[PDB]
Amino acid sequence: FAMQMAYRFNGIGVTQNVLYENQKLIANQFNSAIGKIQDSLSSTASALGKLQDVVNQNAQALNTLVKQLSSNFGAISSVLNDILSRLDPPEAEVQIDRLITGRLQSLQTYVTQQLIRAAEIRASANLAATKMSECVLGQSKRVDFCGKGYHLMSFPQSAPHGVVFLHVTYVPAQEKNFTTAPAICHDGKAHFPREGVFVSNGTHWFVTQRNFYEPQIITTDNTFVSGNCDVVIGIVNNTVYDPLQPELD
Amino acid sequence: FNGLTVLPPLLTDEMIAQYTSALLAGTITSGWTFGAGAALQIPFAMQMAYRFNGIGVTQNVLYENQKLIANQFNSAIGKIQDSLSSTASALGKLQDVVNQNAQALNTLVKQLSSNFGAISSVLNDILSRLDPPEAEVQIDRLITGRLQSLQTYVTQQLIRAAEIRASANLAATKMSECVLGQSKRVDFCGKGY
Amino acid sequence: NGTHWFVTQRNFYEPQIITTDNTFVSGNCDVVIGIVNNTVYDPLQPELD
Amino acid sequence: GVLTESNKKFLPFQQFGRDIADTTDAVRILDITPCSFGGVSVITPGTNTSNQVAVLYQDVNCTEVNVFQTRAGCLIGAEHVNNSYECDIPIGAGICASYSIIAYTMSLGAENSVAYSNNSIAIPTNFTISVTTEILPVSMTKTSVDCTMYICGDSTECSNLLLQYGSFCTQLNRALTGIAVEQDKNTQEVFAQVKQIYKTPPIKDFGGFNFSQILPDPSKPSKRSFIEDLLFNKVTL
Amino acid sequence: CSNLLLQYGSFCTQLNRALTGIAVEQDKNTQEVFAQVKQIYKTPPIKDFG
Ligand SMILES: *[C@@H]1O[C@H](CO)[C@@H](O)[C@H](O)[C@H]1NC(C)=O
Ligand SMILES: *[C@@H]1O[C@H](CO)[C@@H](O)[C@H](O)[C@H]1NC(C)=O
Ligand SMILES: *[C@@H]1O[C@H](CO)[C@@H](O)[C@H](O)[C@H]1NC(C)=O
Ligand SMILES: *[C@@H]1O[C@H](CO)[C@@H](O)[C@H](O)[C@H]1NC(C)=O
Ligand SMILES: *[C@@H]1O[C@H](CO)[C@@H](O)[C@H](O)[C@H]1NC(C)=O
Ligand SMILES: *[C@@H]1O[C@H](CO)[C@@H](O)[C@H](O)[C@H]1NC(C)=O
Ligand SMILES: *[C@@H]1O[C@H](CO)[C@@H](O)[C@H](O)[C@H]1NC(C)=O
Ligand SMILES: *[C@@H]1O[C@H](CO)[C@@H](O)[C@H](O)[C@H]1NC(C)=O
Ligand SMILES: *[C@@H]1O[C@H](CO)[C@@H](O)[C@H](O)[C@H]1NC(C)=O
Ligand SMILES: *[C@@H]1O[C@H](CO)[C@@H](O)[C@H](O)[C@H]1NC(C)=O
Ligand SMILES: *[C@@H]1O[C@H](CO)[C@@H](O)[C@H](O)[C@H]1NC(C)=O
Ligand SMILES: *[C@@H]1O[C@H](CO)[C@@H](O)[C@H](O)[C@H]1NC(C)=O
């Protein structure tokens, strides 16, 4: 699991060493987040509002149909047995006609809303299946599709009529200011980082990664040359370490 | 004036504009960091270089053709301005939705003035004109007709509401992906890379 | 182009001299279909000299 | 209605004047303007916290009839404050209410100005592992309605009368069956992504990560995890 | 007519509930589309974007 978590860190652009230096911290943070979710589910109510809302909508539709079953619809009585036992075949036939028209209209209306709700639930289920496929069976690069931040993974759980996704994600924090430059001028040549960012703490220049502060000395291994210092806007003069001269000398 | 009212939206135009302005400011100043948490300042040239790296172009191309890229972007924005100012029917979807809702409302209003088999379509004439029994049966006919019309209007309104909800979900997905970050999906956020 | 072989990026024409730094070796050249003969620059020999 | 002086010009042969909807607008010259009417809504914070409520008259300028005027109408019974808070009870047109009852303008969010400048960046030096709960409905309760029994209720004459009304009952039954099988298919496609039922190893050594609270528990309450048990106990059927 | 309609049934309540649900749905769509970010950002006074 540590190697898988390191792979997922690589997915969000964070190297493995960041994880392996702070594996215990990451595990503790994950456990604390799980405990916080536990506490929220135990104490805070209405956390399953969508499922409660759809269940209440279905129950309200059923109750409305039941109540509408007890309507006169312009007839003498709302119950069919009394009309059958009280009226002659012609008048009883007319009353039954009125009652059937009313009840059929009500049933058609209920079926129409049931079909609309079924279409909405089908759309929601398709979204849930897409989330399960793209976040539980793999790492999703889509922004805010499976949580706020850089998505790491997701865990599925059942619910009486739904699915609960626990999205584990990476959030940057404890940010610091730095001075940057598009490229570095050395020996009349412009050097751009392979991957990362050029930063300065005030006196010295380093190269690191965008999503984490891991300063490293400027080297020809992590930089590439693509011309001179006359076209890049914002060039900054600095030396570039060559890890070959000390070995030769 | 016949029981039909238009409820004002909760979010007014000014607050929606403020949302869009805040999103644009976050995108220009930070790019995609503000969508994943706290906003992080970036000179927006290195952010554009990062986007070029994402699409598969090295940062040197942008750092050598920044002036050309900026000029092309400004020209494209000006072209969009000219198209929105001169060319009409550029907002056909919103106009179609508005006309659809207006046509539904007008159709309901016109249906409000139908005989439905009655002597007259004016209820007050029937009430001040006729004695309780057959006036009541005529009112019943009018009620059946008007209830049928209002029910079918509500049904089509629900269908259009479902369509609008699907469109809004698509728009929210686009805002989350195209605006708050860089999307690798082909043709999801415009033709090309 | 007509005679000389370079290595570039997929979405832009930025030709560069073929070098062991931007290329990787995997097996012999008797299996790859369509391989061509060309020299590969080693940026260590001039440094030694 | 209300009789008003009319600026409209009526020809000598004209007696009534109708606007759109073919309804009477002017009568010989006085314009007919229906007197003030509209909807009435009640804003309450819940019977538990208090019994105080506010009354909202929408599309009505209640100067004719703690009064506050808004684009959504007018509110009575709630004080208007010049501050801004998160929207608790949405009234409309940017106006919300909360709990005495206070009516205010919804605050869009915290206002900050990022320190943008060239050759300057902000880089994080730490990380947070955040787990967010997201709930998606997968299916709803499957219901079947017997149209003949619902409309009639064990009556042969009603059944004969319904028989020659057409095959509406068959259409409704087919629609309900389609809805039920659609719910079943939705549940299957959501929860049957994998064709193999994998089992965790008896030893749980995941580098310090602890999943015993999301894995099934030894108590075996229908073989549901602790979080799943909480989720099931939170919804009342 | 009001007495006759209340004798007819209770369709009006269902219709009003459907309309209210549609309005709340529209408000939800607007909120989810436009209120994704919880913090309002202001562009700096200096317009230096390269
Ligand atoms: C910047 O970092 C270098 C090495 O990490 C250190 O020698 C120097 O004192 C630092 N300067 C400031 C201003 O922090
Ligand atoms: C930053 O902007 C200032 C003035 O706006 C300019 O003098 C300076 O050269 C710029 N630096 C970079 C790296 O763009
Ligand atoms: C960088 O160095 C070159 C030559 O060493 C010089 O011409 C140029 O002015 C320098 N630039 C700065 C900003 O010091
Ligand atoms: C190909 O490019 C190389 C290097 O620019 C040049 O020496 C050579 O003459 C070119 N050949 C042709 C046919 O253009
Ligand atoms: C391409 O096809 C031709 C035959 O049309 C063949 O002579 C040549 O060797 C092929 N080259 C490669 C690289 O496949
Ligand atoms: C490449 O060189 C080898 C030996 O140096 C030779 O056997 C082979 O035929 C050459 N390739 C071609 C396409 O001629
Ligand atoms: C009001 O809600 C609180 C929730 O903390 C509950 O403890 C209390 O019993 C409720 N009061 C009534 C009268 O229901
Ligand atoms: C309500 O009426 C008053 C005077 O009758 C007027 O000043 C006010 O502007 C009206 N309200 C609106 C929203 O126009
Ligand atoms: C405080 O709110 C009231 C609204 O009742 C407003 O009239 C007043 O101007 C506000 N005070 C300010 C903005 O200083
Ligand atoms: C440094 O960063 C903080 C936020 O991290 C920002 O408010 C400030 O403007 C930056 N610049 C300084 C302190 O010079
Ligand atoms: C990062 O934050 C954690 C707490 O979440 C803290 O224990 C750790 O020391 C921090 N690391 C740094 C380098 O500030
Ligand atoms: C996981 O957490 C639970 C409760 O927090 C605890 O009882 C259990 O021992 C933990 N597992 C491990 C391996 O620490």
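The residue numbers of chain D are those assigned by Swiss-Prot, with the residues present covering 550-577, 584-620, 641-674, 691-828 sequentially.
Cβ coordinates come from backbone N, Cα and C, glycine included.
Annotated features in Swiss-Prot:
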- D:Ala570 to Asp: In strain: Alpha/B.1.1.7 (VARIANT)
- D:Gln613 to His: In strain: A23.1 (VARIANT)
- D:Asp614 to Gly: Increase of pseudotyped VSV particle production ex vivo. Increase of viral load in hamster upper respiratory tract. Produces more infectious particles when cultured in primary human epithelial cells; increases replication and transmissibility in hamsters and ferrets (MUTAGEN)
- D:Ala653 to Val: In strain: 19B/501Y (VARIANT)
- D:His655 to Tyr: In strain: Gamma/P.1, 19B/501T, 19B/501Y, Omicron/BA.1, Omicron/BA.2, Omicron/BA.2.12.1, Omicron/BA.2.75, Omicron/BA.4, Omicron/BA.5, Omicron/BQ.1.1, Omicron/XBB.1.5, Omicron/EG.5.1 (VARIANT)
- D:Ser673 to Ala: No effect on O-glycosylation by host GALNT1 (MUTAGEN)
- D:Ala701 to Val: In strain: Beta/B.1.351, Iota/B.1.526 (VARIANT)
- D:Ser704 to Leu: In strain: Omicron/BA.2.12.1 (VARIANT)
- D:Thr716 to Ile: In strain: Alpha/B.1.1.7 (VARIANT)
- D:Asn764 to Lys: In strain: Omicron/BA.1, Omicron/BA.2, Omicron/BA.2.12.1, Omicron/BA.2.75, Omicron/BA.4, Omicron/BA.5, Omicron/BQ.1.1, Omicron/XBB.1.5, Omicron/EG.5.1 (VARIANT)
- D:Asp796 to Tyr: In strain: 19B/501Y, Omicron/BA.1, Omicron/BA.2, Omicron/BA.2.12.1, Omicron/BA.2.75, Omicron/BA.4, Omicron/BA.5, Omicron/BQ.1.1, Omicron/XBB.1.5, Omicron/EG.5.1 (VARIANT)
- D:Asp796 to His: In strain: B.1.1.318 (VARIANT)
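Proximity to chain B, taken as a Cβ less than 8 Å from one of its Cβ atoms, holds for none of the recorded positions D:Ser673, D:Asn764, D:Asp796.
Across the variant positions listed here (D:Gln613, D:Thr716), the residue whose Cβ sits among the most other Cβ atoms within 10 Å is D:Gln613. The shortest Cα-Cα distance between D:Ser673 (mutagenesis position) and any of the variant positions D:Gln613, D:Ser704, D:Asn764 is the one to D:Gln613. Cα-Cα distance from D:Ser704 (variant position) to D:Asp796 (variant position): 46 Å (rounded to the nearest whole number).
For the pair formed by D:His655 (variant position) and D:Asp796 (variant position), distance between Cα atoms is given as 59 Å, rounded to the nearest Å.
Annotated pair D:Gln613 (variant position) and D:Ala653 (variant position), C-alpha to C-alpha distance, rounded: 15 Å. Neighbour counts of Cβ atoms within 10 Å were compared across the variant positions D:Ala570, D:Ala653, D:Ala701; the minimum falls on D:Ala701. Of all the Cβ atoms in the protein chains shown, 17 others lie within 10 Å of the Cβ of D:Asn764 (variant position). By a Cβ separation below 8 angstroms, chain A lies close to these of the recorded positions D:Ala570, D:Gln613, D:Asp614, D:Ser673, D:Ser704, D:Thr716: D:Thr716. Cβ environment of D:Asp796 (variant position): no same-chain residue six or more positions apart lies under 8 Å away.
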